[PDB]
Amino acid sequence: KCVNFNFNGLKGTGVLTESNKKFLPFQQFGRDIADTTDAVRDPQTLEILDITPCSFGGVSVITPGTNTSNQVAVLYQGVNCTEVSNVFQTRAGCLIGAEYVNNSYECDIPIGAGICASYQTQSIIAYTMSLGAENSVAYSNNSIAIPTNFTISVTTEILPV
Amino acid sequence: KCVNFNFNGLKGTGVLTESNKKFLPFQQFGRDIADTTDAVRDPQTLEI
Amino acid sequence: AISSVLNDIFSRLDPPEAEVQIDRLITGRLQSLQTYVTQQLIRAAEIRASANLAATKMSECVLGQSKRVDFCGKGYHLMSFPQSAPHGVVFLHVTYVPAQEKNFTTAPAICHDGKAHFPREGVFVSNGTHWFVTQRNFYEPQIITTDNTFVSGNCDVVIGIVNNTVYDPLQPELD
Amino acid sequence: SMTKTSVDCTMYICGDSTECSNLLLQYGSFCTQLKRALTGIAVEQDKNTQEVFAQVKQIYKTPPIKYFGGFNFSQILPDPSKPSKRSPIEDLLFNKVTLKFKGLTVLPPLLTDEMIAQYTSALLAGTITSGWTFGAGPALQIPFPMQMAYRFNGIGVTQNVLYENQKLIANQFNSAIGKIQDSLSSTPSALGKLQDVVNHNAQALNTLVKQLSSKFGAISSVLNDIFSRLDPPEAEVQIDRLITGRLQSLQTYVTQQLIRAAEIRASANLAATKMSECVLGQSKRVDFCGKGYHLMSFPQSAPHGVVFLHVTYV
Amino acid sequence: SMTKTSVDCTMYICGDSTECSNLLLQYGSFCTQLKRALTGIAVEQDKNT
Amino acid sequence: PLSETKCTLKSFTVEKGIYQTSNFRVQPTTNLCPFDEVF
Ligand SMILES: *[C@@H]1O[C@H](CO)[C@@H](O)[C@H](O)[C@H]1NC(C)=O
Ligand SMILES: *[C@@H]1O[C@H](CO)[C@@H](O)[C@H](O)[C@H]1NC(C)=O
Ligand SMILES: *[C@@H]1O[C@H](CO)[C@@H](O)[C@H](O)[C@H]1NC(C)=O
Ligand SMILES: *[C@@H]1O[C@H](CO)[C@@H](O)[C@H](O)[C@H]1NC(C)=O
Ligand SMILES: *[C@@H]1O[C@H](CO)[C@@H](O)[C@H](O)[C@H]1NC(C)=O
Ligand SMILES: *[C@@H]1O[C@H](CO)[C@@H](O)[C@H](O)[C@H]1NC(C)=O
Ligand SMILES: *[C@@H]1O[C@H](CO)[C@@H](O)[C@H](O)[C@H]1NC(C)=O
């Protein structure tokens, strides 16, 4: 549990868990690459405890547009759903307020790790974005396809100067 | 005309003109966007 | 510092220690100004790259016809038209898109009179029992003759060669 | 593309210090502009990947009978017998490149590795079964020994030079593909140009962590001791040097990241152009798509980049 | 290409004075970053040529 | 959650998007000296 700990000094904040590091008898506390106290020997019982910082992360608000609706979804980035209606777990984080829908649509609002969100039209849904429509070509070693007509396309390209 | 003004310690330099904005009676200053002092009242004769 | 307005600093405090406050404010504002100019240099480099691209697009799309595959719009480039914009340019790319494709049977060569024939331009296509030379990207079948076909070898080295007649244009009128 | 980084400004500059957070609000739009810059960089990385790989419209598939006139594409075509449906060469590429710490977090990319692999597979299937026709309109299908004839015509060599040497030509191609993998296995630093950015990013981030230990002229780099052993008149002034120093280091990091992202954007624009001319067509541009007269090209995915296999005539 | 420049931190920021150098070590890894950036620029110039 | 986004962007409207509004942060919660020989 997130506690304010003090072990012969070493004042800090975090959660203390049992560890398996092999401290030499003269060593009191450990330090990670980047110099962050990662472990500590408690003076009383001489046990080795790992220190893990309390859960933190960013909060993103997925909005379908104020003019459309006032519903929102909340994404907690890099946070497990084991901590703080619908709750869904993604490689991006914990998504609350969005019902996962297992039909693939084009990406409307990028959540991450291949998962997007959109206003169902009614509620905000989360889905796995689709790359496109499968079209196997009829490959054969003696068949060709030749176009019998054409169209003329006028594309528009904007370039800042 | 460009003139130094010292309104009870409010020191500045500028051109003072007959104001056309409606300060409510509880307002003694005027701010534009980005907090630029756009209008001021005289602490003596109460002129905007 | 004590305040962001210089009047309070200069009035309430004498110059000796007000100098430190003024120096702190000046350093902060110089830091913000330098940050602004560095960001502007980065953004101007980005805009310069965009303007070089737009100049290349004017040169190669508007003053010519481009063979680069997706440079001057999607499709086979026909032409392009410039239009002015507030801080940029808009290119109208006129391109040619094939449509209404049909299936056919092909053969890399035609074995006639014991020798292989390959098309000068176009492909050999068939609709069943009939073979035609057509251009690559528009269906326009023509009869196979020696004017559109080039002989190159015997017809026992090409994999997939079919055998069909190749009309000789000089045969009927001269004989 | 780069790694999508993010920084919680407070926790880096303050940490567990409440007084530091109270003081930091005086500066205002510093953390806002840093967050906007990093968010722009991340969105730009996703855009780079999207522009390079998502050119194809439909998701094409290759026929079950994988006979293409003697040309063997097994080393570039995906292998279904693996959890990741990546090709034999792409697996070597991912194996050869080896890839919540006090405010510095890394955002996952929008496109997963399997999605980029599926895009690459669609590009390969379209190139093999349609030629260059799938990038300029409807995907018209032609026999592969006839794409090669068209491309020989493209480099100025007649059609029959293919048909009279087809088997030989096929074998040459196959052998080259084989040697390619050995080359990738031989020189460890062959993909160094693709590892460097990774290393570079780590280096920058490492420096940032190191900058959290510097005193910046203060009595110590730990906020707790400064707040405990000192009176407010000097403590708050001592902290001001630790906030100014940390803000300067963070701004330096953001500016360096902006320059690096500009470089990566230029590289991604080049990669998209290579995908357009080299892969979706045949390039008359002299040295753009490999040494020798360009015949064709094949894309392969890599952890933060693209690998082009340029088949050329010498 | 452009000119390849190398910079010595101590002789710029501090000069001959022995005492200030003694103060300079407390700032950490600024000069490592600076020298690494300049070496990267120089190697880039050679690669351009 | 929406209001806070509105407050951050300094606008009463939010267009469609993912907007980063705040940070979530779980919270925290002998040799005795010989006086006996003298006294
Ligand atoms: C809704 O309002 C937004 C601005 O809040 C505007 O951009 C959009 O065009 C509006 N749409 C409709 C359908 O009114
Ligand atoms: C997240 O929480 C779940 C509990 O449902 C657990 O199984 C999983 O291992 C956790 N993730 C990590 C990375 O520990
Ligand atoms: C929808 O697909 C998901 C994929 O994870 C699956 O878990 C779920 O059971 C499916 N639901 C229905 C109704 O098919
Ligand atoms: C060409 O043949 C394939 C396979 O027989 C078929 O799927 C496709 O629709 C055909 N196209 C046309 C235009 O007939
Ligand atoms: C093939 O086309 C030719 C000319 O268009 C026509 O004379 C012939 O009847 C066609 N044959 C078949 C089987 O469609
Ligand atoms: C096409 O391939 C099939 C099987 O792969 C083979 O039987 C047939 O002879 C081939 N045809 C040509 C023209 O190569
Ligand atoms: C293609 O090459 C691989 C590797 O040498 C080989 O194992 C495979 O048999 C070849 N494929 C075919 C269809 O011959």
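Numbering of chain A is taken from Swiss-Prot, so the residues present carry the numbers 537-620, 640-676, 690-729, in order.
Note that Cβ sites are derived from N, Cα and C of the backbone, with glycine treated the same way.
For A:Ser673 (mutagenesis position), the same-chain residues that are 6 or more apart in sequence and have a Cβ closer than 8 Å to its Cβ are A:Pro600, A:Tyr660, A:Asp663, A:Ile664, A:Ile692, A:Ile693, A:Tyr695. For the mutagenesis experiment A:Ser673 to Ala, the note given by Swiss-Prot reads: No effect on O-glycosylation by host GALNT1.
Among the mutagenesis experiments that Swiss-Prot reports, A:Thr676 to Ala is described with the note: Partial loss of O-glycosylation by host GALNT1. Annotation note: A:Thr676 (mutagenesis position) sits in a coil segment as assigned by DSSP. Taking the Cβ of A:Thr676 (mutagenesis position) as reference, residues of its chain lying under 8 Å away and at least six apart in sequence are, in sequence order, A:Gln690.
Reduced to three states, the DSSP call for A:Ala570 (variant position) is coil. According to Swiss-Prot, the natural variant A:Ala570 to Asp carries the following note: In strain: Alpha/B.1.1.7.
The natural variant A:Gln613 to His is recorded by Swiss-Prot, whose note states: In strain: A23.1. Cβ neighbour count for A:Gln613 (variant position) (all protein chains, 10 Å cutoff from its Cβ): 22.
Long-range Cβ contacts of A:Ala653 (variant position) within its own chain (separation 6+, distance under 8 Å): A:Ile598, A:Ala609, A:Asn641, A:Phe643, A:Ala672, A:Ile692, A:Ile693, A:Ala694. A:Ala653 to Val appears in Swiss-Prot as a natural variant; the accompanying note says: In strain: 19B/501Y.
A:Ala701 to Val appears in Swiss-Prot as a natural variant; the accompanying note says: In strain: Beta/B.1.351, Iota/B.1.526. Counting every protein chain shown, the number of other Cβ atoms lying within 10 Å of the Cβ of A:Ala701 (variant position) is 8.
Cβ neighbours within 10 Å of A:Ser704 (variant position), excluding its own Cβ and spanning all shown chains: 15. Listed in Swiss-Prot as a natural variant, A:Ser704 to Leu is described as follows: In strain: Omicron/BA.2.12.1.
A:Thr716 (variant position) falls within a strand when secondary structure is assigned with DSSP. Listed in Swiss-Prot is the natural variant A:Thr716 to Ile, annotated as follows: In strain: Alpha/B.1.1.7.
DSSP gives A:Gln613 (variant position) a strand state.
Sorting the variant positions A:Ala570, A:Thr716 by the number of other Cβ atoms within 10 Å puts A:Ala570 first.
Following the DSSP three-state reduction, the secondary structure of A:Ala653 (variant position) is coil.
Put simply, A:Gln613 is the one of the variant positions A:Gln613, A:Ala701, A:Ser704, A:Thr716 whose Cα lies nearest to the Cα of A:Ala570 (variant position).
Checking the recorded positions A:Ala570, A:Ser673, A:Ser704, A:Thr716 against chain C with a Cβ-Cβ cut-off under 8 Å leaves A:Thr716. Of A:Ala570, A:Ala701, A:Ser704, A:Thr716, listed as variant positions, those near chain D by the criterion of a Cβ under 8 Å from one of its Cβ atoms are A:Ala570, A:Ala701, A:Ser704.
Annotated pair A:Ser704 (variant position) and A:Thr716 (variant position), C-alpha to C-alpha distance, rounded: 21 Å.
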